[PDB]
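Peer 1: Submitted below is the structure of interest, expressed as structure tokens.
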Amino acid sequence: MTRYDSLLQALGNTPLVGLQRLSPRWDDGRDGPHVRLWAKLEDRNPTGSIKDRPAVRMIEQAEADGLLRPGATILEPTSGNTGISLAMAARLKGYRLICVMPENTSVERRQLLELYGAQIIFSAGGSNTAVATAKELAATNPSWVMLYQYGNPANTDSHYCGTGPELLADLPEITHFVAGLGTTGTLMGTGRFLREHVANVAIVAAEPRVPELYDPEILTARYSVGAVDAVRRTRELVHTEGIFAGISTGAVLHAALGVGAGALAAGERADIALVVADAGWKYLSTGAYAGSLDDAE
Amino acid sequence: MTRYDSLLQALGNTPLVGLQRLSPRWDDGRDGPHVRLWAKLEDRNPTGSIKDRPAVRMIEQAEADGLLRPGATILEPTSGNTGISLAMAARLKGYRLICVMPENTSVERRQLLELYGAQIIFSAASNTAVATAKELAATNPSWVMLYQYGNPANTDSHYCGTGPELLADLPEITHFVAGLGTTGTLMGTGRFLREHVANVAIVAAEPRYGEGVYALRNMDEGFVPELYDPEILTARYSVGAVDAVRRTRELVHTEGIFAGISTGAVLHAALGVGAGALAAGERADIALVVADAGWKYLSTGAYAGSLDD
Ligand SMILES: *Cc1c(COP(=O)(O)O)cnc(C)c1O
Ligand SMILES: *Cc1c(COP(=O)(O)O)cnc(C)c1O
């Protein structure tokens, strides 16, 4: 019933929790209708990040497209959650994973990925060269199935088929979905879903100031979020609501809170679902949660 | 379905996941019966640690005992998971939390509590922290010390949560393995399981004397926690720090589960117990607690290079 044979079954169905203290207005009142933030706690996933969804889907789809025979190696240009997600996803699914990432990459990140069983190959430039290094590696070697998070539709699909529905199920009265925009899968996937099922839903992109998965006709809005607002929001979230989200959630919160504030001001009702893509746990080391908002980090 | 008005409702019903690769024998073979490890993922709780269960319980029980009126302060001598849990739980429940901890305690720990809303008062030269929290709580009628080491609600949160959940998910359970810190988990889930499944083994993973294992306490080392009932435990597996870390590394590496170090101790116990069942040809369903995730322990360096204290 909550018994799984594999950690993989423990994927998605992440809780959606109301932020009573953070919501502009939790209860409908004399002063107007409720403006509610609901956090979709994607950290409750296997590796503790939203990406388990795309990672598993990417893999499963590769299995389906027959791209992926037993014991094959998945090659992925990533150093973070996607890598973690895939490391656990791959290994649990009988695959090996190699992450391509720049030589520059922080020991922590890679020490992490190594921990989860990923093999590492180094790129050289930034992430692009990795995505580009990984693009040549994949190509130089047939044995290696590059899943490519930034372009694999299965990424988007994982939200179209998990996050979205789960959201709609828990929050039929949703008015706003706010999620970070990296790969774009979440907003595109959960985005497309929600737009198909609830009319006038807002799909709000939190971009932390062109993804192959990006679709321009899905996002309704795009908040650009400064790193300071992100951290302060992250700080506020855990401080106020007891949820310890990673930094990207700060972005989202900020957007959600913005969107919240507009709806409050407009006396409109808002049930805003916002994604907590991941926990702060990974981000502690950054020093971001303690100290000056001044974050040279 | 899984929609919550508060984080507090997203407490417990933690997933129980089979460790098919780490299990001594996942599949029953016409030769021998299966010996399965199932990991109760307690890190899937609000603050990411089992403690959210006794934290909440302890508060609601204090609410219940009328100890704890609105905006009262919870005073707890803690600097770890229970603090975090409480910090989350108290705030959500409209209380304030002060953690009493030594002046010695790591910025990391304190900075963490601070971020969850806890107020910090420092003790001095962990034991002296208790007296101070207590002497400090026997002084303001509005400062309520929950005292995880003795508060029955702690035990009770596993008697009422962890234990039932397990049994619901693993009616075939033969073994419960958990760390022994405050003792709540083993006591509570221990008592529960003992009462509902015959022969169930409650196995304490206990750091070896000297070897610190985060979260875990050896019963001979410090104060025996007031909650501790020897009769409950079926066995105590001593576990060295190195096995705990190597086990935590194996767990993530083999099962993709990134657990805190106390889990490694538990895994080690579970695996030992598993290996005895295997060897004896006994069927084992061993549920073992993953009290928290590895995330807080990265900083420790416990997950780079295996020798390192
Ligand atoms: C991947 C990720 C995002 C952004 O999600 P995209 O789907 O890819 O748009 C945000 N936050 C965290 C923690 C992520 O891992
Ligand atoms: C508290 C804790 C334990 C032990 O729990 P008790 O209820 O004291 O038996 C084990 N592991 C971790 C990570 C803990 O925080």
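Chain B residue numbers are taken from Swiss-Prot; in order, the displayed residues are 1-125, 129-312.
Looks like X-ray crystallography, 2.8 Å, at least that's what the header says.
In case you wondered, yes, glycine gets a Cβ from its N, Cα and C as well.
Reproduced below are the annotations present in Swiss-Prot:
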type    : residues                                              : note
BINDING : B:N81, B:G184, B:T185, B:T186, B:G187, B:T188, B:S265 : pyridoxal 5'-phosphate binding site
BINDING : B:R220                                                : substrate binding site
MUTAGEN : B:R220 to A                                           : 700-fold decrease in the rate of the first half-reaction using OPS. Affects neither the rate of the first half-reaction using OAS nor the rate of the second half-reaction using sulfide or CysO-COSH
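For each listed feature, how buried is it and what is near it?
Peer 2: Of all Cβ atoms in the shown protein chains, 25 besides its own fall within 10 Å of the Cβ of B:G184 (pyridoxal 5'-phosphate binding site).
Every protein chain shown contributes to the tally, and the Cβ of B:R220 (mutagenesis position) ends up with 22 other Cβ atoms within 10 Å.
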Peer 1: Hey, what's the Cβ neighbour count for B:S265 (pyridoxal 5'-phosphate binding site) at 10 Å?
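Peer 2: That number is 29.
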Peer 1: Do you know offhand how many angstrom separate B:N81 (pyridoxal 5'-phosphate binding site) and B:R220 (mutagenesis position) by C-alpha?
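Peer 2: Between the Cα atoms of B:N81 (pyridoxal 5'-phosphate binding site) and B:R220 (mutagenesis position), the distance comes to 14 Å.
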Peer 1: If you measure every Cα to Cα pair among B:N81, B:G184, B:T185, B:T186, B:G187, B:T188, B:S265, the residues listed for pyridoxal 5'-phosphate, what is the largest value in Å?
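Peer 2: It comes out at 14 Å between the most distant Cα atoms.
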Peer 1: Measure from the Cβ of B:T188 (pyridoxal 5'-phosphate binding site) and count the other Cβ atoms within 10 Å, all protein chains considered.
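Peer 2: That number is 31.
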Peer 1: Enumerate the residues of the same chain, B:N81, B:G184, B:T185, B:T186, B:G187, B:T188, B:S265 excluded, that satisfy the criterion Cβ within 8 A of the mean position of the Cβ atoms of the recorded pyridoxal 5'-phosphate site; list them in sequence order.
Peer 2: B:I50, B:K51, B:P54, B:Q151, B:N157, B:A181, B:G182, B:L183, B:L189, B:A218, B:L219, B:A294
Peer 1: Do me a favour and check the Cα-Cα span between B:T185 (pyridoxal 5'-phosphate binding site) and B:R220 (mutagenesis position); whole Å is fine.
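Peer 2: Cα-Cα distance, B:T185 (pyridoxal 5'-phosphate binding site) to B:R220 (mutagenesis position): 8 Å.
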Peer 1: What whole-number Å value do you get for the CA-CA distance of B:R220 (mutagenesis position) and B:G187 (pyridoxal 5'-phosphate binding site)?
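Peer 2: Distance between the two Cα atoms comes out at 12 Å.
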